[PDB]
Amino acid sequence: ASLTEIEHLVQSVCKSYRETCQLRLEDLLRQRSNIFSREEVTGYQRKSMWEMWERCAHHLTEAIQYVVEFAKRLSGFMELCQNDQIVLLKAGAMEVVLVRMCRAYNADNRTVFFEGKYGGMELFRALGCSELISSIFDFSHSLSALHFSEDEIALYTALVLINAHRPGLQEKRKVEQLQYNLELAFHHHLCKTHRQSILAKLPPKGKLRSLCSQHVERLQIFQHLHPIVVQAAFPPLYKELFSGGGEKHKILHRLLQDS
Ligand SMILES: CCn1c2ccccc2c2cc(C(=O)NCc3ccc(S(=O)(=O)CC)cc3)ccc21
């Protein structure tokens with residue numbers, strides 16, 4: 001590539017990300033005074049473990065659906081073969097959401113936006129996976145300390161998705177070329193904006209792996225305890241990405257073909 005081509009890459013990633021945001025940043029900032037009462041928190045903790053899991057998996061699936069749309073609008077993603085598109089989404093959709101999630105987190109009061117209002121991690125006690133929850137909160141805290149801009153989140157989440165080290169890729173070099181181009185783009189925008197100091201503060205890639213792995217493992221425990229709940233009330237797409245052997249569902253293929 002070259003300079004104008006890299007700066008055009010920057011604008012197009014930023015555009016693709018704006019169009020496939022679930023929630024505008026300003027909508028989430030305007031809502032930060034809107035915080036679950038202690039009575040509403042108590043109501044969340046008294047919800048059954050299985051209904052809370054169903055509600056969280058539903059919200060997570062909705063978030064993942066915008067990540068699929070981000071990828072379909074991302075330069076060069078749709079020139080990749082369908083196997084590689086699917087491998088990249090299967091490994092990275094959760095990761096992209098974990099990163100996008102820091103926009104919904106308030107580091108002043110350590111709350112996250114959830115079902116209309118903001119609540120600390122005690123909101124999620126009924127899940128019985130406090131470790132996974134505090135890790136997600138800790139991770140979102142550390143990303144909020146960096147004061148990402150929206151443009152930076154778009155360029156970083158594009159690299160989270162386009163990772164040429166995902167096992168199972170069939171055109172690894174083609175993904176490597178794509179990755180390298182987005183890294184140049186990311187790093188060029190940081191240099192232009194005097195923000196390269198964040199490079200050494202970004203999370204190691206192992207951290208995102210670790211968070212997804214925790215998620216999948218707690219899902220497995222839960223699915224052993226409530227196998228019919230998962231079968232009957234979790235979203236098909238969620239099951240395709242996260243449970244075993246839930247990829248009998250082929251939703252991603254459908255999402256990727258549909259214009
Ligand atoms: C860490 C606690 N925790 C979970 C733990 C386990 C499973 C699911 C969740 C979970 C889901 C949400 C959620 O989906 N809330 C609505 C929402 C909409 C748009 C945005 S966004 O615009 O930043 C783009 C994704 C952000 C949040 C929030 C917090 C959550």
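First residue shown is number 1, and so on along the chain.
Per the header of the entry, the method used was X-ray crystallography, 2.4 Å.
In case you wondered, yes, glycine gets a Cβ from its N, Cα and C as well.
Long-range Cβ proximity for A63 (mutagenesis position), meaning a same-chain Cβ under 8 A and a gap of 6 or more residues, is found for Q22, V97, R100, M101. According to DSSP, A63 (mutagenesis position) sits within a helical segment. As a published mutagenesis entry, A63 to F (Swiss-Prot position 327) appears in Swiss-Prot alongside the note: Completely abolishes transcriptional activity.
Take the CB of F114 (mutagenesis position) and look out to 10 A: across all protein chains shown you find 16 other CB atoms. Quoted from Swiss-Prot, the note on mutagenesis experiment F114 to Q (Swiss-Prot position 378) is: Completely abolishes transcriptional activity.
Residue environment of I133 (mutagenesis position) contains 20 other Cβ atoms, counted within 10 Å of its Cβ in all protein chains. Recorded in Swiss-Prot as a mutagenesis result, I133 to N (Swiss-Prot position 397) carries the remark: Nearly abolishes transcriptional activity.
Cα to Cα, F114 (mutagenesis position) and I133 (mutagenesis position) are separated by 13 Å.
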